[PDB]
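Peer 1: Below is a structure I'd like to ask you about.
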Amino acid sequence: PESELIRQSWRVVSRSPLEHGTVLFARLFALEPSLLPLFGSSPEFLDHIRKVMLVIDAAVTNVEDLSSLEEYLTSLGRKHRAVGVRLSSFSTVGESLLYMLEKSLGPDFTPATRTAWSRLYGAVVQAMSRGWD
Ligand code: HEM
């Protein structure tokens, strides 16, 4: 019931991944402008947006069994720690993801859809958090 809400809402976003990823990152810097220096240039920034959207694509494909990605996501967390990202900043990324989905879906972004996404994103960050251990 939750795996279908995620798949169906992600299909709408998948129609334009850099456009939607760009809304997510614009929200992220509005909330936590201190993050912007962690990036490099414009092509590096835009390519990172594509990389984030591909990781969420993999999380959506594996939504019924995210443990199959836990080692990959742990390594991703280690890489983010290595380049100076604080684990706390991932809560603001989650708020920015839910913002971008609400703007993309409007009234189709039901509380059940939001809650499903909150849980999926939380499982992704729980796996990544191991990289800060
Ligand atoms: C505040 C949040 C974040 C910051 C500051 C950040 C920053 C970075 C930086 C500096 C890199 C290395 C340079 C690069 O490849 O462009 C990187 C790599 C990456 N990030 Fe992020 N990141 C954030 C959140 C995320 C999230 C939430 C995901 C996925 C859900 C993600 C996916 C990636 C991927 C796939 C890479 C490439 C790793 C590799 O080469 O093996 N990022 N990120």
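The numbering of chain A matches Swiss-Prot: 4-43, 57-149, in order.
Cβ atoms are placed via backbone N, Cα and C, with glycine included.
The following feature annotations were taken from Swiss-Prot:
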- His64 to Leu: Improved binding of dioxygen and carbon monoxide to the iron atom (MUTAGEN)
- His64, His96: heme b binding site (BINDING)
Peer 1: By the count of other Cβ atoms within 10 Å, pick out the sparsest of the recorded positions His64, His96.
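Peer 2: If we count Cβ atoms within 10 Å for the recorded positions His64, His96, the smallest count is at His64.
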Peer 1: Rounded to a whole angstrom, what is the C-alpha distance between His96 (heme b binding site) and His64 (mutagenesis position)?
Peer 2: 12
